[PDB]
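A.B. asks: Take this structure first; my questions come after.
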Amino acid sequence: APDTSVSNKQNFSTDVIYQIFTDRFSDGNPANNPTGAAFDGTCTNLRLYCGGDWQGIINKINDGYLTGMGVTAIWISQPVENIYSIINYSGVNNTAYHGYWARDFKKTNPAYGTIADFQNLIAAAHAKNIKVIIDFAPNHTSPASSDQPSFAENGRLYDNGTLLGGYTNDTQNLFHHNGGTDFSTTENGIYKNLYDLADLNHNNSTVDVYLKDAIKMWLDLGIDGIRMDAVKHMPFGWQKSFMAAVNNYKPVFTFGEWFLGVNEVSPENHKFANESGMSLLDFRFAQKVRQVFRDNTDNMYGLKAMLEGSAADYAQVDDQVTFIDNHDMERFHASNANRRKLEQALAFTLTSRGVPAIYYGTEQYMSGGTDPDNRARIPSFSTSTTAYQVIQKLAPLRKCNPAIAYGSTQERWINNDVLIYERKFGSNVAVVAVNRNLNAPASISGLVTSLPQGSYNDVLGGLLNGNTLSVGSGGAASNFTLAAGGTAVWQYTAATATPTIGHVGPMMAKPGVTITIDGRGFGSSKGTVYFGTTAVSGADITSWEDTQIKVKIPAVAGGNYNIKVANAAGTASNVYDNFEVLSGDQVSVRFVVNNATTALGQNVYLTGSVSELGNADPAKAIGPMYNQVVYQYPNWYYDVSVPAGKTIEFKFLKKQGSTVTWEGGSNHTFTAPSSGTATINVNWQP
Ligand SMILES: [Ca+2]
Ligand SMILES: [Ca+2]
């Protein structure tokens, strides 16, 4: 099918996701309502159980509210069974209405619905061209206390009914026991508890296997995507082996939550997004958009710079999940005023790079503070709101215009309160002019674009005070007046001649796995897929359309490659870099090194005989390794996803500045496991 089909689990750029907090959306079946002190019919107490369930969600689907909006995907609350306990925090009673306090990843939450209810959810949505993304929190279980078993549910972890263990008396070692986290360091915040949430020990074979088994169950259910929780509070090494597990099996678009504060740029966030095998939330995009349209703590210059920087930092920026607000921030809309700001941001976000998300109720101009004041129940389902329209107008541009789903981003006109950017993909253009100044009308002159010559009517139909554009020869738009707080969208579409790739996914898998190349001008006739230098043609190319191709990863050596297509004729497309062919199925193995003394700025990295280990390249070495929590310096440690059932030769190195000091002697060798975790404790060879 076309890259624009509901069937495409690997691509989400052309969609518009709608983030729904299940319990605060629609109550379609009163039956599953929690009782007693855990329920609040009125939803007046934003910390109890309101009644939101899968049923209600289906009800909004077939009723037109969702589809009307032009929404194409829904990311819901964690489907899994949560704890029933009614925890009390310094007086206030709380619940797992949020869906993060899990007890059993193999069962559903009765409140949300039953397996059937869920399956009904997947079928109801699929029937309408709506994708389904589920939240999955493999980080912790629930709140617990080592010294107090009776509190809550002792972070107990079940396995489809059969009790695995609990925080207290963790003899199996399913959990971590290094106290809570202070967020001081990336390492510290991984191996230590988050508040009171009993951290899971993925280093345990029992926990690693089980979790990789829970997601599959959901996989086989119908989900078209996952939303990893606390991707920052989980061992990067282990996450990659998780992704490897999903990919090598039933690949699906996966993104995670790596919070970012105002003006916050983490080189670590980039590396995770780039190499993990999954995208992340675009806090970088979101944080700035707010400073530019809501709190106004930066100008369009701050906006442009972000757009540019981000574009080079993330290897697959067209994979980041953009938004203006969510569960972890207050509502973009200030009760106080000017809704035009929200709408401008809304306009901004849906016509920009990446996959746009929309927090439920945003189209209703919802207020509130930080959680729980940002999870109130949707106050109405009216389709007359200007924000619903705006979404209803620009949303489908991701499906109809490719420059918007795969285009690039270039500034073309800008000052303090104005920004005129253009998306460009093949012979597809689109220019979005935005005037944030709410008190003045901007006068633009000298604006140049890629649009052909002719008139261009504002897609928004003057909805945001946007005008019709007059583009003369050369692409030199006439002198027009951008209305105050105005917003306009002119675009140009056209058949694309040469093969152009706009997407690839999964971006990480072993040989045999089937990838989904997306773009335009591939031709209706089967061609050939090049994986670096190796070609792919014939029966190994499961499918070929003008928009999307489906080939099987060739039997090549694990490592980074380039994807490039050549239509039946022989014409070579554009190159798509950063594809990782794994040496095979993966496992999470923790590496240990003794007496690795060092000096300031000098750290320890790990390299090895596998692509997964950097193939001996020091530029591609693993680390810097950790050395404070689990193990203490001079002992260094690190969790690395390695090829399963393979004899590996490794050697440690130390780096300080650009200078590398190698380990002495011959490589240490060991044999990774064909399943589960494993630890390798060795000593530094002088
Ligand atoms: Ca209900
Ligand atoms: Ca953790």
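Residue numbering in chain A adheres to Swiss-Prot, whereby the residues present occupy positions 28-713 in order.
How was it done? The header gives X-ray crystallography, 2.2 Å.
Placed from the backbone N, Cα and C atoms, the Cβ positions cover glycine too.
Heads up, here are the entries from Swiss-Prot:
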BINDING   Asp54, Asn56, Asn59, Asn60, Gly78, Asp80  Ca(2+) 1 binding site
MUTAGEN   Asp256 to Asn  Reduces activity 23000-fold. Reduces activity 520000-fold; when associated with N-355
ACT_SITE  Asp256  active site, nucleophile
MUTAGEN   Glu284 to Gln  Reduces activity 4100-fold
ACT_SITE  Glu284  active site, proton donor
MUTAGEN   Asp355 to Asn  Reduces activity 56000-fold. Reduces activity 520000-fold; when associated with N-256
DOMAIN    526-607  domain 'IPT/TIG'
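For each feature listed, report its degree of burial, its nearest neighbours and the pertinent distances within the displayed model.
C.D. replies: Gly78 (Ca(2+) 1 binding site) falls outside any helix or strand according to DSSP and counts as coil.
For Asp256 (mutagenesis position), the number of other Cβ atoms no farther than 10 Å from its own Cβ, over all displayed protein chains, is 20.
According to DSSP, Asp256 (mutagenesis position) sits in a coil region rather than a helix or strand.
Annotation note: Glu284 (mutagenesis position) sits in a coil segment as assigned by DSSP.
Within the same chain, the residues at least 6 positions away from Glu284 (mutagenesis position) whose Cβ sits under 8 Å from its Cβ are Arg254, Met255, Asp256, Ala257, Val258, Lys259, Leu307, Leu308, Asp355, listed in sequence order.
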A.B. asks: Given a separation of at least six residues and a C-beta threshold under 8 Å, show me what packs close to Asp80 (Ca(2+) 1 binding site) in the same chain.
C.D. replies: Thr49, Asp50, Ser53, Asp54, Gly55, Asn56, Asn59, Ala138, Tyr139, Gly140, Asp144
A.B. asks: Does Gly78 (Ca(2+) 1 binding site) have same-chain partners at least 6 apart in sequence with Cβ under 8 Å from its own Cβ, and which are they?
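C.D. replies: Once residues fewer than 6 apart are set aside, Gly78 (Ca(2+) 1 binding site) is near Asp50, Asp54, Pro57, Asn60, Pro61, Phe66, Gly68, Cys70, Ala138.
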A.B. asks: Test of understanding: give the count of other CB atoms lying within 10 angstroms of the CB of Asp355 (mutagenesis position).
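C.D. replies: Result for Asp355 (mutagenesis position): 13 other Cβ atoms within 10 Å.
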A.B. asks: Please check the recorded positions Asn60, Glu284, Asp355 against ligand 1 and give me the ones with CB under 6 A, sequence order.
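C.D. replies: The recorded positions passing the 6 Å Cβ test are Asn60.
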A.B. asks: So around the Ca(2+) 1 site, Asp54, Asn56, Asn59, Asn60, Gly78, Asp80 aside, which residues have their CB within 8 A of the centroid of those CB atoms?
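C.D. replies: Everything else in range on the chain: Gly55, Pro57, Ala58, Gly79, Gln82, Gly83, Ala138.
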A.B. asks: Other than its own, how many Cβ atoms are within 10 Å of the Cβ belonging to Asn59 (Ca(2+) 1 binding site)?
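C.D. replies: Counting Cβ neighbours of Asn59 (Ca(2+) 1 binding site) within 10 Å gives 18.
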A.B. asks: Would you mind checking how many other C-beta atoms are within 10 angstroms of the C-beta on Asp54 (Ca(2+) 1 binding site)?
C.D. replies: 19
